[PDB]
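Please see the structure below; I have some questions.
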Amino acid sequence: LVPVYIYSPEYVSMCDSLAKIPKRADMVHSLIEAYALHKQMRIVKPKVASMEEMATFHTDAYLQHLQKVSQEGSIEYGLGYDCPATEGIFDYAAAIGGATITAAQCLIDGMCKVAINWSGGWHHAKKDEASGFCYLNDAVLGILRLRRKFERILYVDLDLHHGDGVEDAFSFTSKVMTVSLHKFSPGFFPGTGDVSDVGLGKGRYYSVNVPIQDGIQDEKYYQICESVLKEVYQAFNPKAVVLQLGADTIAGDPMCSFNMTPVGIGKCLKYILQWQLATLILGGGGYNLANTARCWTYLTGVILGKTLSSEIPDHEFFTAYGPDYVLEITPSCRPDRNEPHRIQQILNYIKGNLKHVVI
Ligand SMILES: CC(C)[C@@H]1NC(=O)[C@]2(C)CSC(=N2)c2csc(n2)CNC(=O)C[C@@H](/C=C/CCS)NC1=O
Ligand SMILES: [K+]
Ligand SMILES: [K+]
Ligand SMILES: [Zn+2]
């Protein structure tokens, strides 16, 4: 009944080894540790993914390329921003992939009902292409592992960006339903995920996309999320949940799009947790490093049912938490561009889609 926390010092080191979002994994763990939350969790060392395990989703060519350049340093694999240093990407991918598979296996084995991998959630990676800071799609690997036991998986993606890599992976199946809430605007990455994108073939109506505009705040976001998830839960009756909680929705993120705080995301998390299903918790985006640690530490508190002290405790990264040194994040003074009539249209459209879903 205690949550599983996927962690080792070696894993945190590997997760920070590419320095794409410098030291973020260490900041997140260090803040969790400073609040002593790890003492309330079952700490599990992640396994490293085998080639075979990564190949349940990624192509041999892509994986063999990563392994080759790990040894020796031309096809487009999405690696063109990594020329100064590609040799570490294979081990990074095997670590992230293994950690999420380990979390999924803990759920399968009934070790826990909630398993956390805050340095996973890399939802944009394609079978044969890195994308959007994602080199391996560990979320897909986790869902595939859960499908060995659970007959219907719900994937919920609350990252600022559309979870295109995961949606695409399961587009043709009705056994995995993907739900993504995200900014959707012409020109905005990755460009996919309009409300009319509902999946394909046998998977038609088993993808759910909620396009949202700049400036959304906690209350309206939760109303939208609760509305959709209530309908999804009734229609699809999931047996396990994978939840991606990218913190690039949070006020202060350089993405500067949504205007959320961790309390709003936490209400979404609480709604999902009260289903009492096996739940795999993942991180993802989050580019204000201190705020991302604030967010995921607060959400770890939510999982544990604990109220955390407002004051950030002294720890390795304490200087980064200025100028106010508190856990709470204040929304930015920016307008909400979400008009109530369009949001209601979107909800109504999704309701119509979900009427088709029959288990
Ligand atoms: C500078 C920013 C634009 C940054 N990008 C980059 O640092 C690089 C590596 C340098 S230039 C570039 N990528 C680029 C050109 S076109 C394109 N990216 C489309 N991809 C995105 O916009 C993803 C997007 C990431 C989204 C997080 C998804 S959780 N990236 C970025 O915010
Ligand atoms: K999303
Ligand atoms: K699907
Ligand atoms: Zn994102």
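Going from the start of the chain as shown, residues are counted 1 onward.
Cβ atoms are placed via backbone N, Cα and C, with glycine included.
What Swiss-Prot records for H124 is active site, proton acceptor. The substrate binding site feature in Swiss-Prot is assigned to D82, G132, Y287. The divalent metal cation binding site feature in Swiss-Prot is assigned to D159, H161, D248; the stated evidence is experimental evidence. Listed in Swiss-Prot as a mutagenesis experiment, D82 to L (Swiss-Prot position 101) is described as follows: Complete loss of catalytical activity. According to Swiss-Prot, the mutagenesis experiment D82 to E (Swiss-Prot position 101) carries the annotation: Partial loss of catalytical activity. Record note (Swiss-Prot) on the mutagenesis of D82 to N (Swiss-Prot position 101): Almost complete loss of catalytical activity. Swiss-Prot documents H124 to A (Swiss-Prot position 143) as a published mutagenesis change and attaches the note Loss of catalytic activity.
Surface or core, plus neighbours and distances: that's what I need for these features.
Non-local neighbourhood of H124 (mutagenesis position): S131, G132, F133, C134, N137, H161, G163, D164, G165, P190, each in the same chain, at least six residues away, with C-beta under 8 Å from its C-beta.
Other Cβ atoms within 10 Å of the Cβ of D82 (mutagenesis position) number 17 in total over all chains.
Residues near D248 (divalent metal cation binding site) in space but far in sequence (CB under 8 A, at least 6 apart, same chain), listed by position: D159, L160, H161, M255, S257, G284, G285, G286, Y287, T292. Mapped onto three states, the DSSP output places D248 (divalent metal cation binding site) in helix.
According to its DSSP assignment, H124 (mutagenesis position) is coil.
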Given the substrate binding site residues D82, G132, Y287 in the record, what is the largest Cα to Cα distance, rounded to whole Å?
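Max Cα-Cα spread across the substrate binders: 18 Å.
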Report the residues of the chain - excluding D159, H161, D248 - with C-beta within 8 Å of the mean position of the site's C-beta atoms, for the recorded divalent metal cation site, in sequence order.
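So the extra residues in range turn out to be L160, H182, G246, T249, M255, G284, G285.
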Around the C-beta of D159 (divalent metal cation binding site), how many further C-beta atoms are within 10 angstroms, looking at every protein chain?
25
Please list, in sequence order, those recorded positions from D82, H124, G132, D159, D248, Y287 with the Cβ less than 6 Å from ligand 2.
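Among the recorded positions listed, those whose Cβ sits under 6 Å from ligand 2 are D159.
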Need one number: the Cα separation in whole Å between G73 and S74 across the 6 missing residues.
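Taking the Cα of each end residue, the distance is 13 Å.
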Highest Cβ count within 10 Å among the binding-site residues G132, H161, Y287: which residue is it?
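Of the binding-site residues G132, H161, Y287, the most buried by Cβ count within 10 Å is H161.
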